[PDB]
Amino acid sequence: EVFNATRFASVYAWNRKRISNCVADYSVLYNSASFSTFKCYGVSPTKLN
Amino acid sequence: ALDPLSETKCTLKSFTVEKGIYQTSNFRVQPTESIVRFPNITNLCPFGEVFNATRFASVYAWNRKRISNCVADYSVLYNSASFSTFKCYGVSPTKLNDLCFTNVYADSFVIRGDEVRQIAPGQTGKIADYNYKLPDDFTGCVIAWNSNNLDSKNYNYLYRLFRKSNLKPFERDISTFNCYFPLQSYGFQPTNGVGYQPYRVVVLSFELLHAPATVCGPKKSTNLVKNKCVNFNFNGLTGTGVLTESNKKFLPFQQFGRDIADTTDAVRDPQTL
Amino acid sequence: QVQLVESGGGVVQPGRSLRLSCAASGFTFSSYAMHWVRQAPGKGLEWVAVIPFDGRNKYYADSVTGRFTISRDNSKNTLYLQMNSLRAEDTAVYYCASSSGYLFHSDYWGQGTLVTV
Amino acid sequence: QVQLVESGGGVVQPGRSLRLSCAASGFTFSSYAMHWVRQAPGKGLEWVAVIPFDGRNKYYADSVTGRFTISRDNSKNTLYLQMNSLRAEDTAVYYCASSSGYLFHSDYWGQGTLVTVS
Amino acid sequence: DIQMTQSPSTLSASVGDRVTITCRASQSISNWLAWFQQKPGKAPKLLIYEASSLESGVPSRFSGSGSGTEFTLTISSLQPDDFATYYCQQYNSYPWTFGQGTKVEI
Amino acid sequence: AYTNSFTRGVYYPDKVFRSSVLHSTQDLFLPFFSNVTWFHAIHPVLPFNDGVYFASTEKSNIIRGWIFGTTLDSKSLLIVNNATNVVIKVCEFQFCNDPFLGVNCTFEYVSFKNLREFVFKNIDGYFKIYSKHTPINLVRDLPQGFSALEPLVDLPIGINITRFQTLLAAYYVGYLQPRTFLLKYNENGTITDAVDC
Amino acid sequence: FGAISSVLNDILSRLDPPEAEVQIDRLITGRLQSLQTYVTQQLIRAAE
Amino acid sequence: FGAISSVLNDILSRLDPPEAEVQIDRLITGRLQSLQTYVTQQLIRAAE
Ligand SMILES: *[C@@H]1O[C@H](CO[C@@H]2O[C@@H](C)[C@@H](O)[C@@H](O)[C@@H]2O)[C@@H](O[C@@H]2O[C@H](CO)[C@@H](O[C@@H]3O[C@H](CO)[C@@H](O)[C@H](O)[C@@H]3O)[C@H](O)[C@H]2NC(C)=O)[C@H](O)[C@H]1NC(C)=O
Ligand SMILES: *[C@@H]1O[C@H](CO)[C@@H](O[C@@H]2O[C@H](CO)[C@@H](O)[C@H](O)[C@H]2NC(C)=O)[C@H](O)[C@H]1NC(C)=O
Ligand SMILES: *[C@@H]1O[C@H](CO)[C@@H](O[C@@H]2O[C@H](CO)[C@@H](O)[C@H](O)[C@H]2NC(C)=O)[C@H](O)[C@H]1NC(C)=O
Ligand SMILES: *[C@@H]1O[C@H](CO)[C@@H](O)[C@H](O)[C@H]1NC(C)=O
Ligand SMILES: *[C@@H]1O[C@H](CO)[C@@H](O)[C@H](O)[C@H]1NC(C)=O
Ligand SMILES: *[C@@H]1O[C@H](CO)[C@@H](O)[C@H](O)[C@H]1NC(C)=O
Ligand SMILES: *[C@@H]1O[C@H](CO)[C@@H](O)[C@H](O)[C@H]1NC(C)=O
């Protein structure tokens, strides 16, 4: 409901959705090859899971 | 610096000084000549046979060509504007022509534009973790440039997929749910975006000087001077000292000795064994 | 359909120059690599030159290096080959060729024009 | 001007497959997102599928997910839809449509072709 | 460069016959070879690409085989319009080189 | 059968000369006084877990070869010395279920009375081989004594190795373990003593 | 000491080594400096 | 000390000043920290 959402907010009024009570599999996002950049800062994208 | 007395005044920060013996500076003999030593290898280096390859290897079975017994001119590579990037990790790209290396490997392959960032130490991804993984302490230069009119048409470039768990560095696994051959082809077409264009990548993996080197840069050798302070440069092992004949028995594979302080203690003249 | 038309052939004195022109129709010339190829009268044909669609690269056969230049303008959908310092052995019928992919395909060969030096 | 021509329509036995084609003329087909829409006899139109111009994305209606495949080739300026496991309820007139901007524009609708599954 | 040798140079046969043309590569073109036919007054006219793949409009009697350095052009049954010269062509590495040719005679 | 690898397996850690200095280093070594598997050859595919010490005692040079790989038959390395000229090929050869010698690849090289020692470790795609030859007069097992193995070849095959088989006089197999040693270089730059930490 | 966390295991669970070694180096730098201070204090006090 | 090499001349041969200065700094703060420890050790030992 976030990434492939048909519509994103304009940046000056950037939207945000809260995430809680779920099983977050960050691999499906990370290994998805559609991404031109994937930069993590406080963590590394292979330690997320 | 006018005289020893004037040195004492500067150290003591006074125009008059008490009697005594005062340490002021450090006397150093200066080197008189400059000596450059390199081997006969003046045979040219076939970088054209790499970077001008008509056919490049697919990424899963990347073509690893060895380079040795040549004189590598990296200025041709570095200066050429045909390269979209030139990213070195262990050395500065302008210093290449000064060093000399034990061996050189030119690992060449074609990858999709979006993944050019994945050919880098300590990276992961579909290409970086299933096709071609670089070690974290990688030493070398990564080179890439657009090939959108040399490769695109095309579906002859393959890259692996779902079933695996390993990529350990520089491993080339060419092995070939219900079933799926672990390889799918890039859809390189001339009409796609930059992130979808094919990129010809060449990675020069350098092995640092630990042995009698064999690939030196385009340097001019000189004669050798003994028993005198010279600035010496043997195969890129630079330093200042007095070169004397030794009574040490090097083993045939040992290029140079060391002291307990990791400073060079003895060297083997690359031209006179 | 797909046709390549060569023009500019004729007779040239030795050491002089000639320019060939090549019209393309029936395909996306702006994204196809181009080739020139010549055949001597009743001799084996010789590859001459190639240029990709954006022309950043330009390759030649050895015998014409430094004397021949290939050029293109996707705006006019035309291919050109400028010859300088022509010699007698350069007398041949010159063809345009290209590929939907990577190889000369017979659909993509011109009728040819004769150059006599 | 801008004309879109559907082709390949006919009669289908249940469970088998068919390929449709839509031809484009009069606009930059290679730069427009393209769509399929069907409308069963005397019933409402149903949005089916859309392909962006580069084909990096393909979105499909729930009733046809896993069975329909849309494709395009900008070189030929044509739109292709693949139907597999066709069922009787898939009988409809199928339209290829697009937008000069983002919304289906009236100049950008074809005449349609009839697909009958029986 | 890459050198390619055709054999035989000239070869005479009648209509319907089995003929084979052998192409010799100085090194691996692994399967990237092309076969062309030329009659006089005609351009080089394609037959096969990567040495086993049939072009559109090319009769099935035309076929090829081989990989690496040794390659083969095949005529199952001669037709009267097949009397011409045949060139194997490599394209593994530039410059693209051509064989000496094989002209089939009556 | 089993034997005591008393002190052997120590090899020059790098390619830098030193002298008269006690150098501490860590790598994949054959631990001292370890179990090593003994095979004899009168009247066998083994694991390669992390790097395999090898040694053999000969009278007529019947031991000639090694096969390194995972399946070791037409899917690999080959090392053969046919009586005057060493041959190293890494082609995926056709091998019998019990390979023997009569009386897709990357690399290709060309060239009891004697003891021949080796070390084979494959790290980061680099297949590293060390060796040392010495005369012996003994018929039982590995002579107790110390000498150091030295590099001769470096093979960046990238070929993955898990099992190996000896081709054809006893030969012996240990296994390497990442232990730190203290090496004693003599006055001449030769390893003469070692301590397993 | 400038690190993102003072729990050594938290860094190791969170960062890849190519990035962790920067962070870990900061913690070692200080903790090593801290020992140096403490032992120096002991020596002087031991002399007293 | 975290530097790419412990041979000072090696870095200067390999790296241009913009980057080598970072690596050189790493060695400097280390070795200087080493003299600091050694000089301090001497002083206490001197008093003893
Ligand atoms: C890869 O190939 C390209 C194309 O050149 C061709 O290949 C070479 C190996 C030689 O065989 C050439 O004769 C051949 O045409 C090389 O790119 C450019 O090559 C030229 C040499 O022709 C280099 O010299 C330049 O020549 C022009 C001619 O006027 C001068 O104006 C320039 O000042 C310069 O001297 C040129 O540096 C080089 N690179 C460019 C143009 O960016 C290429 O060198 C070769 N190898 C590699 C590693 O790329
Ligand atoms: C080298 O080969 C071995 C097989 O002999 C590989 O180990 C297997 O790797 C697969 C990968 O999915 C696992 O499913 C198996 O369980 C592994 N086998 C065992 C016994 O653990 C090993 O990964 C290979 N290494 C490289 C670098 O290719
Ligand atoms: C090296 O590996 C390649 C992997 O592709 C082998 O090529 C395959 O060969 C078999 C027949 O031996 C064919 O059925 C396959 O179609 C080939 N692969 C492809 C992608 O076409 C090749 O044979 C191997 N080399 C050997 C065994 O010497
Ligand atoms: C290299 O050539 C020089 C002469 O230029 C010669 O003196 C020297 O012996 C040669 N090095 C060898 C043969 O290793
Ligand atoms: C090796 O271990 C086995 C038991 O697994 C034991 O029988 C044997 O004595 C050991 N080898 C030696 C040389 O002691
Ligand atoms: C060993 O084998 C190689 C090729 O297998 C051959 O060239 C060589 O002559 C052989 N040596 C002897 C002594 O026969
Ligand atoms: C070094 O070699 C010489 C022979 O050249 C020998 O006399 C000497 O004993 C050797 N040094 C040692 C420590 O054995």
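Here chain B follows Swiss-Prot for its numbers: 292-444, 448-470, 486-582, in order, are the residues you see.
Determined via electron microscopy, 3.5 Å.
Keep in mind that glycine also has a Cβ here, set from the backbone N, Cα and C atoms.
In the shown protein chains, 23 other C-beta atoms lie within 10 A of the C-beta of B:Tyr453 (mutagenesis position). In the three-state DSSP assignment, the secondary structure recorded for B:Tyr453 (mutagenesis position) is strand. According to Swiss-Prot, the experimentally introduced change B:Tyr453 to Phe is described as follows: Decreased HLA binding to NF9 epitope. Increased binding affinity to human ACE2.
Looking at Swiss-Prot, the entry for mutagenesis of B:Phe490 to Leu says: Increased resistance to neutralizing antibodies and human covalescent sera neutralization. The Cβ neighbour count for B:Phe490 (mutagenesis position), using a 10 Å radius and every protein chain shown, is 10.
The secondary structure of B:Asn501 (mutagenesis position), as reduced to three states from DSSP, is coil rather than helix or strand. Annotation of the published mutagenesis B:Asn501 to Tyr in Swiss-Prot: Increased binding affinity to human ACE2; the original residue is retained in the structure shown.
Taking a C-beta cut-off of under 8 angstroms and a sequence separation of 6 or more, B:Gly339 (variant position) has no same-chain neighbours. Under the DSSP three-state reduction, B:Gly339 (variant position) is assigned to helix. According to Swiss-Prot, the natural variant B:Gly339 to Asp carries this note: In strain: Omicron/BA.1, Omicron/BA.2, Omicron/BA.2.12.1, Omicron/BA.4, Omicron/BA.5, Omicron/BQ.1.1.
Taking a C-beta cut-off of under 8 Å and a sequence gap of six or more, B:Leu368 (variant position) has these contacts in its own chain: B:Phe338, B:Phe342, B:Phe374, B:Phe377, B:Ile434. For B:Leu368 to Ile, Swiss-Prot lists a natural variant annotated as follows: In strain: Omicron/XBB.1.5, Omicron/EG.5.1.
Classification of B:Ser371 (variant position) by DSSP places it in coil, neither helical nor stranded. For B:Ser371 (variant position), the Cβ neighbour count at a 10 Å cut-off comes to 12, with all displayed protein chains included. Swiss-Prot documents B:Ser371 to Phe as a naturally occurring variant and attaches the note In strain: Omicron/BA.2, Omicron/BA.2.12.1, Omicron/BA.2.75, Omicron/BA.4, Omicron/BA.5, Omicron/BQ.1.1, Omicron/XBB.1.5, Omicron/EG.5.1.
The natural variant B:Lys444 to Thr is recorded by Swiss-Prot, whose note states: In strain: Omicron/BQ.1.1. Listed in sequence order, B:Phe497, B:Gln498, B:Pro499 are the same-chain residues at least 6 apart in sequence whose CB falls under 8 Å from the CB of B:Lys444 (variant position).
Listed in Swiss-Prot is the natural variant B:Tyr453 to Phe, annotated as follows: In strain: B.1.1.298.
Within 10 Å of the C-beta of B:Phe456 (variant position) there are 11 other C-beta atoms, taking all protein chains into account. For B:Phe456 to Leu, Swiss-Prot lists a natural variant annotated as follows: In strain: Omicron/EG.5.1.
Under its natural variant annotations, Swiss-Prot gives B:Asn460 to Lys the following note: In strain: Omicron/BA.2.75, Omicron/BQ.1.1, Omicron/XBB.1.5, Omicron/EG.5.1. Every protein chain shown contributes to the tally, and the Cβ of B:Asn460 (variant position) ends up with 10 other Cβ atoms within 10 Å. Annotation note: B:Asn460 (variant position) sits in a coil segment as assigned by DSSP.
Under the three-state DSSP scheme, B:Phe486 (variant position) falls in the coil class. In this view, B:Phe486 (variant position) is surrounded by 5 other Cβ atoms within 10 Å of its Cβ, with every protein chain counted. The note that Swiss-Prot attaches to the natural variant B:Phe486 to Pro is: In strain: Omicron/XBB.1.5, Omicron/EG.5.1.
Shown in sequence order, B:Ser443 are the residues of the chain, 6+ apart in sequence, with a C-beta less than 8 angstroms from the C-beta of B:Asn501 (mutagenesis position). As a natural variant entry, B:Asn501 to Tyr appears in Swiss-Prot alongside the note: In strain: Alpha/B.1.1.7, Beta/B.1.351, Gamma/P.1, Theta/P.3, Mu/B.1.621, 19B/501Y, Omicron/BA.1, Omicron/BA.2, Omicron/BA.2.12.1, Omicron/BA.2.75, Omicron/BA.4, Omicron/BA.5, Omicron/BQ.1.1, Omicron/XBB.1.5, Omicron/EG.5.1; May enhance affinity to human ACE2 receptor.
With a cut-off of 8 Å between CB atoms and residues at least 6 apart in sequence, the same chain places nothing near B:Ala570 (variant position). Listed in Swiss-Prot as a natural variant, B:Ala570 to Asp is described as follows: In strain: Alpha/B.1.1.7.
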**Fill in**
Here the Cα-Cα span from B:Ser371 (variant position) to B:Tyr453 (mutagenesis position), rounded to a whole number of angstrom, reaches 29
**Message:** For the variant positions B:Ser371, B:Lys444, B:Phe456, B:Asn460, B:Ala570, return the ones with C-beta distance to chain C below 8 angstroms, or 'none'.
**Reply:** B:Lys444
**Asked** So which of the recorded positions B:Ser371, B:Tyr453, B:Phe486, B:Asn501, B:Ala570 sit close to ligand 1, that is, with a CB under 6 Å from an atom of it?
**Response** B:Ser371
**Fill in**
Near ligand 2 by the Cβ criterion (under 6 Å), the variant positions from B:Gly339, B:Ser371, B:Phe456 are none
**Item:** Distance [Cα-Cα, Å, rounded] between B:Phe486 (variant position) and B:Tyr453 (mutagenesis position)
**Value:** 19
**Prompt:** If you measure Cβ to Cβ, which of the recorded positions B:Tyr453, B:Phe486, B:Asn501 are under 8 Å from chain D?
**Reply:** B:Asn501
**Request:** For B:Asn460 (variant position) and B:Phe490 (mutagenesis position), determine the Cα separation and express it in whole Å.
**Result:** 17
**Prompt:** Any idea what DSSP makes of B:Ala570 (variant position), helix, strand or coil?
**Reply:** coil
